[PDB]
Amino acid sequence: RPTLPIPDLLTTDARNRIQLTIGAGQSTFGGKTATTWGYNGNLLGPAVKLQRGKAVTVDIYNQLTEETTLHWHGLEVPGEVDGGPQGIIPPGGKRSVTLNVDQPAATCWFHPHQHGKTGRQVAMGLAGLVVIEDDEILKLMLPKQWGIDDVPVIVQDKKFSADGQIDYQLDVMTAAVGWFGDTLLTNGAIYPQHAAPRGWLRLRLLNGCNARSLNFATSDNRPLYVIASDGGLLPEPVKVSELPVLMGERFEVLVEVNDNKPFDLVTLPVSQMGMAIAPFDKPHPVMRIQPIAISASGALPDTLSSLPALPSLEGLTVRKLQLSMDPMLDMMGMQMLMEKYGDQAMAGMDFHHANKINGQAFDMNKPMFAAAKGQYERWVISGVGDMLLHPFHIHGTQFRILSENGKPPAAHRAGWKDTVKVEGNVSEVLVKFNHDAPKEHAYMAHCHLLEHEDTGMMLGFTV
Ligand SMILES: [Cu+2]
Ligand SMILES: [Cu+2]
């Protein structure tokens, strides 16, 4: 097996600048070349290291022949640097942003947000990581040797045509059920191995799929200890036997490594339409962990952080967001899925503006509302009316889940989140925006099933 590719950990230079070049190159999958896009390389991207309380300037050079944007998913930053669809970077041009980092330690990520094309641009290879550090986390003495006992694990599916190229289409079927493939990548490699020292191994897990939900576990059923969600540390570790991860979500887990006992990180079949077709009808390996007989220094502390109680809900502004899909698109798309793949597409379970929030397909010129700055609001997001999965993401914040799809959140999901599950039911989140966003650079709120976002399931809002 190939070794797990380890993204470079990138910090500022003497001018306080980080350079990111967006460009086309080539990658090899199963022996066959494909055109791919990457940040500072051919595919995927570096891990940008940020420090709470410090500002960094990022110089972003678009060397593609089409327009793109660069969005920092999970970062609490003003709209002007948020890199939503209004944050255009012309082909052959450059945009610079200054990020004033003001949130706790977390694994965030970055990716394109081009209007109507975010799914294609992510599918072509663009994604990178953000590692935010703070003073609190350093004192815990977690595993922290990058590429050794602290590793990022970006998991993505793709499908390829016979000629070896990535086979991306936004069409009636994918607008309805999402773009998904038959090949699983881990930091861009197929089923890599990672050598790890005896003791604790920290995995920063990102579901970077367009549409496919994941469910992590180990091949020999050793537990995962969840220590962090999208927005940072949980108050205490939470032991789990499996870990569902929606599109765009991150979790950090610790797992024990013992001499002479290799095991695989795997993903278990999910109950999502289209996602349990071979090879994903069965547990699917993500990466092999190969124990090395050298002692690892990291700890799993009993206490990680302090999590504040939920405040009172009385008096808070309520904003209701009703997700919907044109009945026609939903029917046509699902029929096409069933015709192609049959019953296995439900195992365990104009289209360009067909998906909507509050009856409206995304209008970039018309933010739907102006949210308060520095005030808690309660946002109620409903998927009642269809049975599709909508991981709902809100820019400019780390929120607390009050109810996830009609039930209180599980413990590992009760901390700081930027995504909430919505699937045929109603979710409620407690959100606060610390930064402004004007109409010309609005925050987005949308489904992170990228084909739904690109066909209208997104709104802009100001702060
Ligand atoms: Cu985001
Ligand atoms: Cu959706």
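Residue numbering in chain A adheres to Swiss-Prot, whereby the residues present occupy positions 31-379, 403-516 in order.
Per the header of the entry, the method used was X-ray crystallography, 1.5 Å.
Placement of Cβ uses the backbone N, Cα and C atoms for every residue, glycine included.
What Swiss-Prot lists as Cu cation 2 binding site is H103, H141, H501, and the listing cites experimental evidence. According to Swiss-Prot, the Cu cation 3 binding site annotation covers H143, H448, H499, on the basis of experimental evidence. Residues or ranges marked as domain 'Plastocyanin-like 1' by Swiss-Prot: 55-165. Annotation source Swiss-Prot lists domain 'Plastocyanin-like 2' at 227-292, citing sequence analysis. Here the residue is the original one, while Swiss-Prot reports the published mutagenesis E106 to F with the comment Increases oxidase activity with ABTS as substrate. For the mutagenesis result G304 to K, the note given in Swiss-Prot is Retains 20% of cuprous oxidase activity. Increases oxidase activity with ABTS as substrate. Shows dramatic conformational changes in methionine-rich helix and the relative regulatory loop. Quoted from Swiss-Prot, the note on mutagenesis experiment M355 to L is: Almost loss of oxidase activity with 2,6-DMP as substrate. Loss of the copper tolerance phenotype. For the mutagenesis result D360 to A, the note given in Swiss-Prot is Strong decrease in oxidase activity with 2,6-DMP as substrate. Loss of the copper tolerance phenotype. In Swiss-Prot, the entry for mutagenesis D439 to A states: Decrease in oxidase activity with 2,6-DMP as substrate. The structure shown retains the original residue. What Swiss-Prot says about the mutagenesis result for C500 to S is this: Loss of cuprous oxidase activity.
Locations of recorded Swiss-Prot features on the structure.
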residue: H103; record: Cu cation 2 binding site; Cβ contacts under 8 Å, 6 or more apart: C138, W139, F140, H141, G278, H446, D471
residue: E106; record: mutagenesis position; Cβ contacts under 8 Å, 6 or more apart: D132, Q133, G449, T450, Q451, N487, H488
residue: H143; record: Cu cation 3 binding site; Cβ contacts under 8 Å, 6 or more apart: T99, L100, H101, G113, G114, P115, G117, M497
residue: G304; record: mutagenesis position; Cβ contacts under 8 Å, 6 or more apart: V207, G208, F210, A241, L367, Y371, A375
residue: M355; record: mutagenesis position; Cβ contacts under 8 Å, 6 or more apart: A206, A407, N408, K409, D439, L441, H505, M510
residue: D360; record: mutagenesis position; Cβ contacts under 8 Å, 6 or more apart: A206, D439, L441
residue: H499; record: Cu cation 3 binding site; Cβ contacts under 8 Å, 6 or more apart: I410, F415, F445, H446, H505, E506, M510, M511, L512
residue: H501; record: Cu cation 2 binding site; Cβ contacts under 8 Å, 6 or more apart: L276, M277, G278, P444, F445, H446, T472
Message: If you count, for each of the binding-site residues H141, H448, the other Cβ atoms lying within 10 Å of its Cβ, which residue has the minimum?
response: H141
Query: 10 Å Cβ neighbour count around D439 (mutagenesis position)?
result: 17
Message: Running a distance check here. Ligand 2 versus the recorded positions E106, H499, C500: which have CB less than 6 Å from one of its atoms?
response: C500
- request: Look at the break of 23 unmodelled residues running from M379 to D403 and give the Cα-Cα distance across it in Å, whole number.
  value: 28
Field: Filtered recorded positions, from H141, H143, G304, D360, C500, whose Cβ is under 6 Å from an atom of ligand 1
entry: none
Message: Please list, in sequence order, every residue of the chain apart from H143, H448, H499 whose Cβ lies within 8 Å of the Cβ centroid of the Cu cation 3 site.
response: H101, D112, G114, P115, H446, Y496, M497, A498, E506, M511
Message: Can you name every residue in this chain, apart from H103, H141, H501, with its Cβ inside 8 Å of the center of the Cβ atoms of the recorded Cu cation 2 site?
response: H101, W139, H143, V152, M277, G278, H446
Field: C500 (mutagenesis position): tally of other CB atoms within 10 A of its CB
entry: 31
Helix, strand and coil counts within the domain 'Plastocyanin-like 1' (55-165) (DSSP): 10 helix, 51 strand, 50 coil
Task: Could you state the whole-number distance in Å separating the C-alpha atoms of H448 (Cu cation 3 binding site) and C500 (mutagenesis position)?
output: 11
- prompt: Taking DSSP states H, G and I as helix and E and B as strand, how many residues of the domain 'Plastocyanin-like 2' (227-292) are helix, strand and coil?
  reply: 0 helix, 42 strand, 24 coil
- line: Per DSSP (three-state), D360 (mutagenesis position) is helix
